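K.L.:
The structure follows.
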Amino acid sequence: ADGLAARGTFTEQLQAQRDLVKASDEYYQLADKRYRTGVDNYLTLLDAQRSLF
Amino acid sequence: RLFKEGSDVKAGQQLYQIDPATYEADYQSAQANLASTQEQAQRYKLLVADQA
C-alpha cells in the first residue's frame, strides 16, 4: 500500500518539478536575450543561469 | 558680413555669423542625451518582440 501511494504521487511530483525546470529555463533564455541586446550586465545573467541548474 | 552690399540675395542665403558658442554647447548636450536614449529605445524595441 505504501508502494502504491508512492507510485500514485511521484509521477505528478516529477511533472511539477519538470514544469519548474522548464519555467526556469525560459527565464534563463529571456535573460540571455536581454544580456546580448546589451540591457543588463553579466551578473544578473549568471544568477539566472545559477538558478536554472 | 558675408554678402556684397547692393547685390541680389535669394531665400535662405546666409547673411551674418553671430558666433554661436552657447547654441553649439547645448546642441552638443542635447545630442549626447539623444545619443543615449536612442539606443535605450532601440534595445527595448528589439526586446519587446521576445517579451523580455
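All residue numbers given for chain A refer to Swiss-Prot; the residues shown span 387-439 in order.
If you check the header, you will see the structure was determined by electron microscopy, 3.2 Å.
Including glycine, each Cβ sits where the backbone N, Cα and C put it.
In Swiss-Prot, the entry for mutagenesis A:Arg420 to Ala states: Abolishes complex formation. The structure shown retains the original residue. In Swiss-Prot, a published mutagenesis experiment is listed as A:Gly424 to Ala, annotated Abolishes complex formation.
Help me understand the surroundings of these features in the structure.
P.N.:
There are 19 other Cβ atoms within 10 Å of the Cβ belonging to A:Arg420 (mutagenesis position).
There are 13 other CB atoms within 10 A of the CB of A:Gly424 (mutagenesis position), with all protein chains counted. Following the DSSP three-state reduction, the secondary structure of A:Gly424 (mutagenesis position) is coil.
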